[PDB]
Structure formats: structure tokens, C-alpha cells
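Novice: Before I ask anything, here is the structure I am working with.
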Protein chains: 2
Amino acid sequence: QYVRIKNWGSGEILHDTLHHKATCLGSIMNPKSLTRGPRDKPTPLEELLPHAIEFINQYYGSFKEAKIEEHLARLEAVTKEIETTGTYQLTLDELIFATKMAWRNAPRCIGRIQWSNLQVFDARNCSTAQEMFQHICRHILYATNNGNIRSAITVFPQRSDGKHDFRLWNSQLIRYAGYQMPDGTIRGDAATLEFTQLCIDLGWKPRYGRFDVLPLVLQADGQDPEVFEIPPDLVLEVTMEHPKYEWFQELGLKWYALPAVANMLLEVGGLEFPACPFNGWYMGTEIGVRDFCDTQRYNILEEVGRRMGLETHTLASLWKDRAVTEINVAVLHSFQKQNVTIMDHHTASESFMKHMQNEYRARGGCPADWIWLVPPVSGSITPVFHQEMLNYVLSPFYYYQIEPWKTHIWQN
Amino acid sequence: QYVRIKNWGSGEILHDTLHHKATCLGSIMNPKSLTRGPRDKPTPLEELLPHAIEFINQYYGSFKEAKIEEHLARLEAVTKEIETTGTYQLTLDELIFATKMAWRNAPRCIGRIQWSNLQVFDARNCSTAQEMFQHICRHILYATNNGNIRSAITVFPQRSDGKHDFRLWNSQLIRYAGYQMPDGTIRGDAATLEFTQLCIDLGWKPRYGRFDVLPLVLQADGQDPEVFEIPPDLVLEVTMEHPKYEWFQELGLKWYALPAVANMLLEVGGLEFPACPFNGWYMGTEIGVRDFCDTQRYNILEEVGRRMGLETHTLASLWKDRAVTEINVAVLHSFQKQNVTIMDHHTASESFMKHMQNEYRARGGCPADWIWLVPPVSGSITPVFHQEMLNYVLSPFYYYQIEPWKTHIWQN
Ligand code: HEM
Ligand code: HEM
Ligand SMILES: CCOC(=O)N1CCC(Nc2cc(C)ccn2)CC1
Ligand SMILES: CCOC(=O)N1CCC(Nc2cc(C)ccn2)CC1
Ligand SMILES: C[C@H](O)[C@H](O)[C@H]1CNc2nc(N)[nH]c(=O)c2N1N=O
Ligand SMILES: C[C@H](O)[C@H](O)[C@H]1CNc2nc(N)[nH]c(=O)c2N1N=O
């Protein structure tokens, strides 16, 4: 009937029924269950129609006051379109509803309380890489909003036969380059070494800097990817300063204000959109902990430790715990001072708890991935840590995809 | 053939084959798969014998230089014993091997690098509650070792028909009481309110203190549980002090030095031991973060915040991150100063990584529960966070049990 869920902090119990509408490798980053790969043929009609009907029923079923006639008419119209064209086009309202539901159904997102607040850019009529670039620049500009970050998503043309896929090769819209310097050292973001090289191979000019914004590698209509530099005026950045440590600024650190996922696929009513970049606003720890403190990234932990005069040669001293916190304080302080939207992990965590509570009352469940929802620092200090969660895949959904460079058949 | 596992920090890859020897509710605390319940009849022979043979093969297969004749003789002897008695007794060496393997197979234990270092107390001949108490006191004394903590396990009589089970009703050997005071406030450990009341119902005298060591509630031969106060001389405690904050001592905090799990069941070769308390040594965060900072426990976070002069009314200030770290420092500092064994979470985490590496080479796998292995603070700062893990149940294994008070048929 339902799955019992308990919060070991408040003792509160919840009943999950939503998992029934779903379609031990728990700590796996990219499991097949969260990946929707490529195709070389259109979706079989026997599979498409049922999914299409289901979504249309879900859409019309979401209205406060039902509109039965429109519901029947749409069901009929969709079927006919599938029979006559082999697929169908979602109405703008349906697409908007789908993008919000997919966000609402994202198990790895802690910011889901904001799910109903999403700007949707319909770029389904797009046809060239240049046009993609223009849509993306428009998105970046709208979302950035001079620091007052706004959530948005740009929907490109849906997959037809799988041979004409629109794809953004970048993992994120804004990301820094990584360079393997002559002296053997690594400059910039060590995690983008391979992708940076790819950009260089495609004609992009390497600037050998610590924070060089990578260009957009855009694939349109299944054709070879084209490189486009993002106009610097569109990239808002925050310079890192500490409210007490004047020497923090001497580290010369900065980060971009816009967190935008660029390579995921939107699945809805049998349709697949291989290109649908979206963004929200940053949670402090993403920058302060992952970007700055992961060893395979900027790895600034030890340097910050020394400057604080900490016993960096004795792990038991907990110097790492002290350093990471000052870096997190720097990130939040800098964004706030520069009037750029950002949320700390404690506030975000409480926000998600409220959302989860809302979801269980509204639809009897909330797909959630504990491993991703608990922040990279102060785990049990946040309420999410004490909350039992059920991880399942619904529809609409935002899936991962196989890296484009691994399945792309080059034309030259 | 094997399951591919990746460390997203070092990029290292590992192949898991051990999961084949195994017998999404990932964040569930007490799932049925980790619980081994009660019975009212002996284990069916058709089930027992196969498991017994398997274990005997595993035991003899662990020797560097094989002893084929002894192996065959033991296999024959065990079968005959099962046919003539309906069960069998493990040799002391087999039991020792089983306890270490079960520890080695504990997915939720970060201290497994120490798996081969375990003192085993054979109490299989025990028959009364008084005798249980004496064995437990002996265990506590040996393990405590005047601060130089030693890992040990006491094995009580195996389950026969399930009606004569030896059980320790306590979750841990040493634990503090919780009292619902007259003024409505809670004194002591809020998490032991119900169990404390049970002890009181059984005749134990409540001392209404903040740190009152709970008595042992012992069940022997399936009979009603008897209460036994632990002699204070056997309970080593550490008074909490901060290396810089003289006011920390004013909080009047302390904690016991001995971490001992008391209510789990040891499964091995078809046999079940409902009573087998074991202990290792503490990892700082257990006390500093869970015991002291969980809201449903001692909840000292805000008080420590104020005393540090922090902005405790502004979450974004990250005051909680600053407070929890000073508490962790206090715990480690206090244990070290009082010469009581303890390990910080960073060192423990690195220790487990080394162990995992050792296990994959030795037997092609290491069952691990990411959700429990990643410390309650500084998650991504530890290497375990970046390690993909596979969680599976092998044999021998340490299982949870249904709370005794829920299935016990009282004789009076
Ligand atoms: C409004 C503010 C938002 C906040 C603060 C927020 C925060 C986060 C954070 C912290 C993550 C983890 C990122 C990582 O560790 O890689 C995440 C993941 C995710 N978010 Fe949100 N989010 C927001 C908006 C959105 C929006 C607008 C969408 C979609 C329309 C969305 C979709 C997702 C998805 C699908 C993931 C998983 C990405 C992956 O698996 O790599 N989020 N979000
Ligand atoms: C030598 C030092 C040891 C250290 C530092 C260590 C540390 C830990 C820690 C931190 C936990 C988590 C406790 C919790 O969150 O509830 C744990 C769990 C566990 N440990 Fe170890 N351990 C050690 C020795 C042992 C020994 C000697 C055994 C068994 C013979 C063992 C068996 C287990 C088991 C089965 C669990 C899971 C308990 C549960 O699920 O509640 N550990 N250990
Ligand atoms: C390692 C580079 O990471 C990133 O560029 N990002 C981290 C991952 C991802 N974060 C996000 C995404 C969204 C949509 C909202 C808040 N936070 C996008 C930004
Ligand atoms: C909430 C009370 O918790 C406890 O008494 N403990 C916490 C849970 C458990 N910890 C342990 C156990 C072992 C065997 C080794 C290290 N640490 C036993 C002690
Ligand atoms: C191995 C493990 O799955 C991986 O390190 C995880 C852990 N948690 C997590 N949370 C978020 N929000 N983002 C992430 O990328 C990860 N993963 N790690 O990097
Ligand atoms: C809900 C979740 O499973 C629970 O809060 C967990 C999380 N992790 C964890 N690790 C250890 N080592 N011990 C634990 O008890 C827990 N759980 N929580 O208390």
C-alpha cells in the first residue's frame, strides 16, 4: 500500500505512495537508471502513444477546476498527430508544466521548493548552431539579471530519429578551463583538462589563465559541434574576500555567479529533448567546498590552512574543518557583498525539508537522493541528514546522457 | 563478471566480484535485509547443513597452507553432529574466525582495518543472568584497559529453538539515562527516555542526573530480564575541556570512553548468537557531533554558539559550523589529555580507504554503506565521500534484531 518513512530527529513518520508511479548501487554517480542514451530510429509508436496519453492525463489532471472537453479533444488530437506524423508537439503550456514537473521530480535537487518559479524559453523552432548560441546568450542574460539570479530553462528541438540531435557538449553553460602547463603543473580547473583540450582542438584559443571561461561547444541538427566564445559582458563573476582575513583576497580567487546544467535530457510523455540547459542559483558549499576544496579541483585547502596559522601537518588538529568553514564564509560574504543571489547550506536544507513535507501532503511522496541532498559539510548539523528518503524515477524526468564525443559520428 | 567502482577524486577504478557471494531503500536505518528476527522452532536441517558446510569450507580455505585431512574430518564431524543433535558447536578457532569475518563484513563500520585484532571471550557455557553480568563486567574491564582501549567481543550461547534466547536489552553496554523531569524539561540523554523508564519499572533506582550510567537489562535462557547496575569503578569517563576556551569546562560535560554495541546478532554457518556484545574505540564525531549536537540528544550547539559570541540568530553566518568544530576539538583534546584512545574522523576515513584498497586485492570487494561511512561533518573533506561503494550482505554477518520488549512473552 505505502512505504513507511521516518525522520530520526523529530520522530515524524510519513507514508510514501508516489513511488508506485515509478518507471545495491546507491552511491553510484552515473547509473544506467538515471541515463537516457542515443537512438538511430524514432520511438516505436506502441511505446510512444501510451506515454503520450499518460502525460496528457497528468497535465489536465493538474488543474484545480477540470476542463473535461479540452482533455478529450487534446487526447484525440495527440493520437491523430502520432498516427499522421509519427510523433507530436507539446503545447507551450504542456511544455512549461513538464519542465516544472521534471524539476519537481529531480531526486538530486535540494532547491525544489522553488519548482513553480521557472522561466521557460521555447527554442523548439531552432535549426542552426548560431541560433542555439543566440538562445543561450539570451538565457544567460535573463538568468543572471545583474546578480538577482532567476531560474530558467531553454528547450531546444526534441529528438526525432536520433540522428539529428541538438546537444550542448559542455557540462555547464559557464565553466573554467584547465591547462596542463609546460612545467608539469596544472593551471585552472583540473577537472576540465580533457574538455579544454577538445575546445583547443576545435579552434578555440587557450588563454592559459586560472579562470578562463570555456566556450560553448554546440551541436545542432545532429551536425558536428561548433565552438562559440561567450561574450565576457554576459558572464558575471564574484571576487572572493573574507570579512576578517584581508589576506584572503590575496589568493586571487573568484567564481561565476550562474550555475547552469547544460548536458541533461528532458523526458516527457514519450518525448526526449537532448538539449535543455537550465539554471537556478548557487548554494554556497558548491563553490566553497567542492570547487575550492576538492583535491582534484582548485585544491586551496592547505594554502588557506597555512595562512590561518593552523597545524596543517597534524590531521587530528581538525585544521581542515577550520579552513573549509572560513572558505565557506568567504564565498557567502563575497556573493552577499556583491549583491549576487546565493543560499547557505543550512537554510537550503531547512528549505528542502519544508518542500518534502509539502510534497507528501500534495502527492504522497518526494523522490530524493540522500547521498546528494546532504551537503558536503556539516552533514548531521542539517535536518536532511536525519530524514529517511526514497529514491525513484518518475516522469517527466531530467536524465543524464552518454557523453556526446563518445557516440558522435564526425562528418569531417 | 564484476561490478565497476570508481573513486571520483583520484580516478582510481576497482572491480567488485565479492558481491557474488552475497545472500531504493538506501537511507533506511533498520531495513529487514539487515535484521534477523526471532523463532520458536530450531533451524530446519535442510537449511542448516548447507550453511554449515559452506562456513567450514570458508574456514579451512582461509589457511595459507591447506590442511585437507582436517578439512574433510571436520566436514564429516559437523554433518554427524547435525544429524545426531540437530545443530552443532563451532570450535573456538572457528568462532574466533567467524567474529573477525563478521566484523570484516560489517558495511557500516569505518574501523575495519583493525578487523584481525579482536579479543574473543567464549561465554557459550553461560546459563544464568548473574553469569552474563560477570562476563560483561569482565569484558568492560578488559576492553577499557585503563584508557588504552582494546577491541573485544563476548559470545553467549547460540539460539537453540528460539525460546531460550540470551539477549542484552540495552543498545550499548554503557549509555546514559534520560529523565522526564517534573517541570517538563528533559534531563540527561533524551534518546533513552523509554528505556530508562523500563529500567525504573524493573526496580532500578533513578538518580535524576545528567550522566547516569544505565543498568544492564539481561535476558538469559529465554527467561525474564534481570537488572544489574554496572560497578562505577568499571566505567571510565572523560571530562570535556577545550584547549583554549576555559569556559568549556563550565558546561559540565563528560562522556564514557567505551563504545560497545550490545544488542546485535552474530550469524555464522547457519548458527545465530542473539547475544554477542562487542566494542572498538571511539571516533571523535560520534560524541562531538551526534551525542552533543543532535537536537534529540544533548543538544548543546546553541549554548556553545553563544559562549563563542557567534551570530546564533543568523543561519547564514555559519555559526553552527564554527561551534561543532570547537566541540569536536574539545572531545579529541579531552580524550588525548586523559590518555584515552580515540581517533579523529579524518584519520579514520583515510584508514578505511587503505582497508578498502586492501580488501579489493585480498578478496575482490568490500561491502560498504556510504551513508554510514561518511562522517557527520566535513563530508567531502574526507576521501570516503568520493569513493563509490557497493553495499551487500555476506556471511558471517552482524544483524540487527527486533527489540526484545516487543516479542518477549513475560513469565510474570
Ligand atoms: C532555484 C535554485 C536552485 C537551487 C538552490 C538548486 C540547487 C541544486 C544543487 C545544490 C544541486 C547539486 C549540484 C551538484 O552537486 O552537482 C542541484 C542539482 C540538480 N538540480 Fe537544482 N537547484 C535550483 C534550481 C534548479 C532548477 C531551476 C532545475 C531544473 C529546472 C534544477 C534541477 C536539478 C537537477 C536535475 C539536478 C541534478 C544535476 C545532476 O545530477 O548533475 N535545479 N540543484
Ligand atoms: C577498533 C575500532 C573501531 C572503530 C574506530 C569503529 C568505528 C565504528 C563507527 C564510527 C561506527 C558507527 C556507529 C554508529 O554510527 O552507530 C561503527 C559501526 C559498527 N561497527 Fe565498528 N569500529 C571499531 C571496531 C569494531 C569492532 C571490534 C566490531 C565488531 C567485532 C565492529 C562492528 C561494527 C558494526 C557491526 C557496526 C554497525 C553498528 C550499527 O549498525 O548500529 N566495530 N564502528
Ligand atoms: C564543477 C562545476 O560545477 C558547476 O559549474 N556547477 C555545479 C553543479 C550545478 N549546480 C547547480 C545547478 C542548479 C540548476 C542550481 C544550483 N546549483 C551547476 C553549476
Ligand atoms: C547514542 C549512544 O551511542 C553509543 O553509545 N555509541 C555509538 C554507537 C557505537 N559506536 C561504536 C561502536 C564500535 C564497536 C566501535 C566504535 N564506535 C557504540 C557507542
Ligand atoms: C561517490 C559519490 O556518489 C559521490 O562522491 C557524490 C556524493 N554526493 C554528491 N552530492 C552532490 N550534491 N553532488 C555530487 O556530485 C556528489 N557526489 N560527488 O561528487
Ligand atoms: C536517515 C539516515 O539513514 C540516518 O540519519 C543515518 C545517516 N548516517 C548515519 N551514519 C552513521 N554512522 N550512523 C548513523 O546512525 C547514521 N544515521 N543516522 O543517525
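By the numbers in Swiss-Prot, the shown part of chain B spans 77-99, 109-497.
If you check the header, you will see the structure was determined by X-ray crystallography, 2.2 Å.
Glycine is treated like the rest: Cβ placed from N, Cα and C.
Features from Swiss-Prot:
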{"type": "BINDING", "residues": "B:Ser112, B:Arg375, B:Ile456, B:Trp457, B:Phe470", "note": "(6R)-L-erythro-5,6,7,8-tetrahydrobiopterin binding site"}
{"type": "BINDING", "residues": "B:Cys194, B:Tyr485", "note": "heme b binding site"}
{"type": "VARIANT", "residues": "B:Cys211 to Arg", "note": "In strain: NOD/LtJ"}
{"type": "BINDING", "residues": "B:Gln257, B:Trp366, B:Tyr367, B:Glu371", "note": "L-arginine binding site"}
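Give me the lay of the land around each of these features.
Specialist: Spatially close to B:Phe470 ((6R)-L-erythro-5,6,7,8-tetrahydrobiopterin binding site) yet at least six residues away along the chain are B:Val459, B:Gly464, judged by Cβ distances under 8 angstroms.
B:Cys194 (heme b binding site) falls outside any helix or strand according to DSSP and counts as coil. In sequence order, B:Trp188, B:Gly365 are the residues near B:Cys194 (heme b binding site), counting only same-chain partners six or more apart with C-beta under 8 A.
Under the three-state DSSP scheme, B:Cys211 (variant position) falls in the coil class.
If you take the C-beta of B:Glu371 (L-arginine binding site) and look for same-chain residues 6 or more apart in sequence within under 8 angstroms, you find B:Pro344. In the three-state DSSP classification, B:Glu371 (L-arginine binding site) falls within a helix.
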Novice: To the nearest whole angstrom, state the Cα distance for the pair B:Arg375 ((6R)-L-erythro-5,6,7,8-tetrahydrobiopterin binding site) and B:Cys211 (variant position).
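Specialist: Cα to Cα, B:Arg375 ((6R)-L-erythro-5,6,7,8-tetrahydrobiopterin binding site) and B:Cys211 (variant position) are separated by 35 Å.
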Novice: So which of the recorded positions B:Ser112, B:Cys211, B:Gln257, B:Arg375, B:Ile456, B:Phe470 end up next to chain A, with Cβ to Cβ under 8 Å?
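Specialist: Listed recorded positions meeting the cut-off: B:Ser112, B:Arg375, B:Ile456, B:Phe470.
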Novice: Of these binding-site residues, B:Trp366, B:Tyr367, B:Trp457, B:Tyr485, which scores lowest on Cβ atoms within 10 Å?
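Specialist: Each of the binding-site residues B:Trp366, B:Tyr367, B:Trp457, B:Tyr485 was scored; lowest Cβ tally within 10 Å is B:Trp457.
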Novice: With 9 residues not built between them, what is the whole-number Cα-Cα distance in Å for B:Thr99 and B:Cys109?
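Specialist: The answer is 18 Å, taken between the two Cα atoms.
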Novice: How many neighbouring Cβ atoms, not counting its own, are there within 10 Å of the Cβ of B:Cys211 (variant position)?
Specialist: 20
Novice: Considering only the recorded positions B:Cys211, B:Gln257, B:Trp366, B:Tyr367, B:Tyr485, which residue has the minimal Cα-Cα separation from B:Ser112 ((6R)-L-erythro-5,6,7,8-tetrahydrobiopterin binding site)?
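Specialist: Minimum Cα distance from B:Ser112 ((6R)-L-erythro-5,6,7,8-tetrahydrobiopterin binding site) across B:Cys211, B:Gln257, B:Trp366, B:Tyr367, B:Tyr485 lands on B:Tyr485.
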Novice: DSSP three-state call for B:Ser112 ((6R)-L-erythro-5,6,7,8-tetrahydrobiopterin binding site): helix, strand or coil?
Specialist: coil
